Amino acid sequence: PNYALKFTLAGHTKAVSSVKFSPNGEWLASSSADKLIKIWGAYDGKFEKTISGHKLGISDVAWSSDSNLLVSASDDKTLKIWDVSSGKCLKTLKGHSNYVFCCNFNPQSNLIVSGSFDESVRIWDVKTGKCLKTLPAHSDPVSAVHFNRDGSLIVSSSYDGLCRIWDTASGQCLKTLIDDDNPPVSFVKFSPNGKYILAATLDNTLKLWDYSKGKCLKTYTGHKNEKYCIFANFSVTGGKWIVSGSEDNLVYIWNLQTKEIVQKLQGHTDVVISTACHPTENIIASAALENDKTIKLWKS
Ligand SMILES: C[C@H](NC(=O)[C@H](CCCNC(=N)N)NC(=O)[C@H](C)NC(=O)[C@@H](N)CO)C(=O)NCc1ccc(/N=N/c2ccc(CO)cc2)cc1
């Protein structure tokens, strides 16, 4: 593949924590330590609007499946749901007793999952803003939470070194993924077809798990990840890649099945905390920490 820099997006006055393409493919949303959400044109990199409300910085942000709603996870121990077009804050989800780190809508977008430094995972009702469930998920901060394709499953990861898979409806743990040693898991998500999960660990290692068999299938290295919870992705619109940020300021792209680094992206001046893949085009968004403060758009 041949991702080349097309756009640099400037505006956040602090570190960007997370970037996400809207499912309809028209927008990019960005979260920052500057307590703000910014929305950008996915194709032209053009600034669109600021969404504000959080009392502290934001670690994560997620789109509903109809691109109308945003959820954001903040250090002010709350989530807020946002009507994107109007800018309204529709609900504030309160219940976490520490930094909310990660969040996600289910496909049906009637639920939100959140993971927190209170070591718990919570399931929220979108429409009412009420917490449906609280799972005793981990013995250390929750780094990532994610629904599978049909929303039946949740996967969560944690500095405790574990990935657990949860039944959305009943809240019971269906599986604990554990390998030959448990370095902290910094990131986790299902593959789009929901057959696999990708997990990132603070030992400079990406791992592709077959979660039904419960066996680790592929491993992806060469990048540097010993400290931050760096988002990683499946790119599936062109070839099949793994895409991850890295603490050496590069964006890394691997061939999924042969595991070879096929492209390193240059440009950022600080840790690439976050990357995102466009739902229908060969586009990547990447974002960096305090010394860089920019978002880059790469097209292939
Ligand atoms: C701005 C950025 N924020 C974060 O790295 C994370 C969210 C990263 C992306 N979000 C996601 N993956 N869901 N958030 C935070 O650190 C805190 C909770 N919140 C904020 O910073 C917000 N203001 C904005 O995100 C940051 O640099 N925080 C400071 C920091 C300090 C130490 C650290 N790990 N340091 C270590 C970790 C482990 C070890 C030994 O194992 C040693 C050092 C990791 C981060």
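The residues of chain A that appear here are 33-332 by Swiss-Prot count, in order.
Determined by X-ray crystallography, 2.4 Å, according to the entry header.
Even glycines carry a Cβ here, placed using N, Cα and C.
For the mutagenesis of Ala47 to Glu, Swiss-Prot gives this note: Strongly reduced affinity for histone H3. The structure shown keeps the original residue. Residues near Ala47 (mutagenesis position) in space but far in sequence (CB under 8 A, at least 6 apart, same chain), listed by position: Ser64, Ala65, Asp66, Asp302, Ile305, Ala320, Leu321, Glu322, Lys325.
Every protein chain shown contributes to the tally, and the Cβ of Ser91 (mutagenesis position) ends up with 24 other Cβ atoms within 10 Å. Annotation of the published mutagenesis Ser91 to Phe in Swiss-Prot: Strongly reduced affinity for histone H3; the original residue is retained in the structure shown.
Secondary structure at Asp107 (mutagenesis position), taken from DSSP and collapsed to helix, strand or coil, is coil. Contacts of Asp107 (mutagenesis position) defined by a Cβ separation under 8 A and a same-chain sequence distance of 6+ are given as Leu88, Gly89, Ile90, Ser91, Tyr131, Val132, in order along the sequence. While the structure shown retains the original residue, Swiss-Prot records the mutagenesis experiment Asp107 to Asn with this note: Strongly reduced affinity for histone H3.
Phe133 to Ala appears in Swiss-Prot as a published mutagenesis result, with the remark: Strongly reduced affinity for histone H3. Significant decrease in interaction with KMT2A. Contacts of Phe133 (mutagenesis position) defined by a Cβ separation under 8 A and a same-chain sequence distance of 6+ are given as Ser91, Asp92, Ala105, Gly147, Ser148, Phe149, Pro173, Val174, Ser175, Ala176, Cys261, in order along the sequence. In the three-state DSSP classification, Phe133 (mutagenesis position) falls within a strand.
The secondary structure of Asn225 (mutagenesis position), as reduced to three states from DSSP, is coil rather than helix or strand. One entry in Swiss-Prot concerns the mutagenesis experiment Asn225 to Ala. Its note says: Loss of interaction with RBBP5 and reduced ability to stimulate KMT2A methyltransferase activity in association with RBBP5 and ASH2L.
What Swiss-Prot notes for the published mutagenesis of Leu240 to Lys is this: Loss of interaction with RBBP5 and reduced ability to stimulate KMT2A methyltransferase activity in association with RBBP5 and ASH2L. In the three-state DSSP scheme, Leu240 (mutagenesis position) is classed as strand.
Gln289 to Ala appears in Swiss-Prot as a published mutagenesis result, with the remark: Reduced interaction with RBBP5 and reduced ability to stimulate KMT2A methyltransferase activity in association with RBBP5 and ASH2L. Cβ-based neighbour count (10 Å, all protein chains) for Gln289 (mutagenesis position) stands at 10.
For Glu322 (mutagenesis position), the count of additional Cβ atoms within 10 Å of its Cβ stands at 13 [all protein chains shown]. According to DSSP, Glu322 (mutagenesis position) sits in a coil region rather than a helix or strand. Among the mutagenesis entries in Swiss-Prot is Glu322 to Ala, noted as: Strongly reduced affinity for histone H3. No effect on interaction with KMT2A.
Sparsest Cβ environment among the mutagenesis positions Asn225, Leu240 (other Cβ atoms counted within 10 Å): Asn225.
Checked against ligand 1, the mutagenesis positions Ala47, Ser91, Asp107, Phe133, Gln289 give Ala47, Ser91, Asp107, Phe133 in sequence order as having a Cβ less than 6 Å away from one of its atoms. Look at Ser91 (mutagenesis position): DSSP puts it in a strand.
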